[PDB]
Amino acid sequence: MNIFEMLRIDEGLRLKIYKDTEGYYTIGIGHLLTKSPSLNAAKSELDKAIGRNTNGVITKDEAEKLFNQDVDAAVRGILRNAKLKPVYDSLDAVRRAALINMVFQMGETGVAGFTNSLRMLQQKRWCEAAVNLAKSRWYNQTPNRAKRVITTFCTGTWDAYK
């Protein structure tokens with residue numbers, strides 16, 4: 001099991017545009033097209049990224065293609081983040097995977113708002129962290145995924161995912 005297999009399970013496929021949760025134009029594997037509300041730019045966006053006129057319809061190869069870049073794009077923000085990196089390094093493989101998923105999901109920025117929770121991860125207060133983490137909008141917005149992710153951070157294992 002690994003980050004890739006993980007996100008894939010949390011995100012799902014899609015070859016046609018979609019408004020996620022809080023309705024941003026998303027596609028493929030939880031690949032965000034645009035914050036705006038235009039089916040427009042999303043398509044615009046969509047196209048610059050695929051290097052072609054999608055007219056809103058990608059294939060797998062592509063969706064996966066974006067996917068691999070995304071995952072990859074997330075490790076760097078983490079790495080390029082003065083507040084994430086430190087937590088990241090401190091954690092193990094499985095646990096790192098959860099962090100990445102979070103970030104992949106809400107952004108360097110968004111994740112970094114978990115000041116306390118981040119502090120307990122690096123302090124290793126797994127238990128306190130889970131609770132904390134769960135008492136959030138995130139959890140409230142995506143209870144399931146959110147729970148899978150918390151347990152992982154907490155158990156340090158992949159059990160939530162089988």
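Positions of Cβ are set from backbone N, Cα and C atoms, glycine also.
According to its DSSP assignment, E11 (mutagenesis position) is helical. According to Swiss-Prot, the mutagenesis experiment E11 to N carries the annotation: Loss of 84% of enzymatic activity.
Every protein chain shown contributes to the tally, and the Cβ of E11 (mutagenesis position) ends up with 20 other Cβ atoms within 10 Å. Under the heading of mutagenesis, Swiss-Prot lists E11 to A, F, H, M or N and annotates it as follows: Complete loss of enzymatic activity.
The annotation that Swiss-Prot gives for the mutagenesis experiment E11 to Q reads: Complete loss of activity.
Annotated active site, proton donor/acceptor per Swiss-Prot: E11 (among others), in sequence order, evidence recorded as experimental evidence.
For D20 to A, N, S or T, Swiss-Prot lists a mutagenesis experiment annotated as follows: Complete loss of enzymatic activity. Using a 10 Å radius centred on the Cβ of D20 (mutagenesis position) and all shown protein chains, the other Cβ atoms total 14.
The active site, proton donor/acceptor annotation in Swiss-Prot covers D20 (among others) and is backed by experimental evidence. In the three-state DSSP classification, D20 (mutagenesis position) falls within coil.
Under a cutoff of 8 A between CB atoms, and with a sequence separation of 6+ in the same chain, the neighbours of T26 (mutagenesis position) are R14, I17, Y18, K19, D20, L32, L33. According to Swiss-Prot, the mutagenesis experiment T26 to H carries this note: Facilitates transglycosylation more effectively than hydrolysis; covalently bound substrate.
Annotation of the published mutagenesis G30 to F in Swiss-Prot: Almost complete loss of enzymatic activity. The enzyme is destabilized by 1.5 kcal/mol; the original residue is retained in the structure shown. Neighbour list (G30 (mutagenesis position), Cβ cut-off 8 Å, at least 6 residues apart, same chain): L7, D10, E11, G12, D20, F104, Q105.
For the mutagenesis experiment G30 to A, the note given by Swiss-Prot reads: Almost complete loss of enzymatic activity. Under the three-state DSSP scheme, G30 (mutagenesis position) falls in the coil class.
In sequence order, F114, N116, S117, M120 make up the list of same-chain residues 6 or more apart from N132 (substrate binding site) whose Cβ falls under 8 Å from its Cβ. DSSP gives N132 (substrate binding site) a helix state. According to Swiss-Prot, the substrate binding site annotation covers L32, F104, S117, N132.
What Swiss-Prot says about the mutagenesis result for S117 to F is this: 10-fold decrease in enzymatic activity. DSSP assigns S117 (mutagenesis position) to a helix.
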